[PDB]
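Notes follow once the structure below has been shown.
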Amino acid sequence: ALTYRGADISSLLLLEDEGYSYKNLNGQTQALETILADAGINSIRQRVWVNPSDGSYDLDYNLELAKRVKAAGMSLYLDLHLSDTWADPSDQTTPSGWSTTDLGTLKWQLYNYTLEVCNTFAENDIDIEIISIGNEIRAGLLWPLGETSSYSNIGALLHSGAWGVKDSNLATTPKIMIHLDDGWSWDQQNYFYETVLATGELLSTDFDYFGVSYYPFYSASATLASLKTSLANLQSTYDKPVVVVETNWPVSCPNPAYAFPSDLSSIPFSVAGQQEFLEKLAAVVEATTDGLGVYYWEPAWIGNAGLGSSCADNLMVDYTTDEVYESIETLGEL
Ligand SMILES: *[C@@H]1O[C@H](CO)[C@@H](O[C@@H]2O[C@H](CO)[C@@H](O[C@@H]3O[C@H](CO)[C@@H](O)[C@H](O)[C@@H]3O)[C@H](O)[C@H]2NC(C)=O)[C@H](O)[C@H]1NC(C)=O
Ligand SMILES: OC[C@H]1O[C@@H](O[C@@H]2[C@H](O)[C@@H](O)[C@H](O)O[C@@H]2CO)[C@H](O)[C@@H](O)[C@H]1O
Ligand SMILES: [Ca+2]
Ligand SMILES: [Ca+2]
Ligand SMILES: [Ca+2]
Ligand SMILES: [Ca+2]
């Protein structure tokens, strides 16, 4: 098995608030984290926002959710969006209150944030396994100061964030991840790290794990073969372990906006499809020297079945009954 077989279920507490509830494989209502834990899912990924208006995905939200993850027996991976809202390669909005004008000041705010996110978690007695300094930061983070016009700035902000983690009172220090999208592209992956490390503002010893996203429905170049190479090259070149931290496969996709990659076009859009996909992905990752795991993105997000894609349903739960699909078991045995 993979060391880590996970899911990001950040939406859970918001969805429980609206009324919703989940059924296990045997038709009995049960808390989603216990259902998942029972399937072999050993790790839960959670997105963190800094000061969202309505408190979605804030620190308090995450402590509430992480207690339940801890209780259930699973490890915790915090995905620091380092923003008040969605962070991705086309939106990296600096948190309100943080500097859009002074790097010296933004670095301090970031150090303080990671330090004290960590110290609060240590205070509430919750262990953190993985913390990412940004979500999908290939186009940088904390705009404008960390836009890709300044890899020197990005490198320096990462160093600040990492150092807040190291300096916290966590009994065990979380493994620090840098997370880029387009995991399949070695040129994208390598370009970021060589350019940033070349500056000398990020040190190789500032972080522990590579994270990558790997989605099949945003470009026909996302071949399993291209991912195998990207992952192997990241590891050979920089001597660090690699994790696929976000992936989906549709159980229904009638109007894709992009051709699926050539080595995945024979996989159906069904629950069985999801399993075959996850198995083929897991094999790539098992065979990568030091390939530690796979996390599915938002398997249970009722009312957002498309999960942002041009595909109709990417969930691992039946949204007509709120019952989890068998694909959850395949995820847990990867
Ligand atoms: C540095 O980072 C923290 C983390 O976001 C910023 O928010 C402040 O966090 C501290 C530490 O958790 C809070 O203080 C603590 O509050 C609890 C409950 O009231 C109390 O039991 C602890 O003993 C401690 O006082 C603080 O309230 C919170 N502040 C805000 C405005 O939310 C902090 O502000 C950052 N620092 C700067 C100077 O920007
Ligand atoms: O509700 C959809 C939501 O998707 C967000 O993006 C997620 C994820 O956070 C990213 O890390 C990844 O690149 O893509 C997925 C969507 O497939 C997005 O940031 C939001 O704007 C929403 O569309
Ligand atoms: Ca609640
Ligand atoms: Ca069974
Ligand atoms: Ca079980
Ligand atoms: Ca730009």
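Using the numbering of Swiss-Prot, the residues shown for chain A are 17-350, in order.
Going by what the header records, the deposited coordinates were determined by X-ray crystallography, 2.7 Å.
Using N, Cα and C of the backbone, Cβ positions are placed for all residues, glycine too.
Among the features that Swiss-Prot reports, active site, proton donor is placed at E152. Per Swiss-Prot, the feature active site, nucleophile maps to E262; the stated evidence is similarity to another entry. Swiss-Prot gives this note for the published mutagenesis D198 to N: Broadens pH profile by 1 unit towards the basic end of the scale.
Annotated features taken from Swiss-Prot, shown on the structure.
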residue	record	Cβ within 10 Å
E152	active site, proton donor	25
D198	mutagenesis position	24
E262	active site, nucleophile	24
The residue listed as 'active site, nucleophile' in three-state DSSP notation: strand
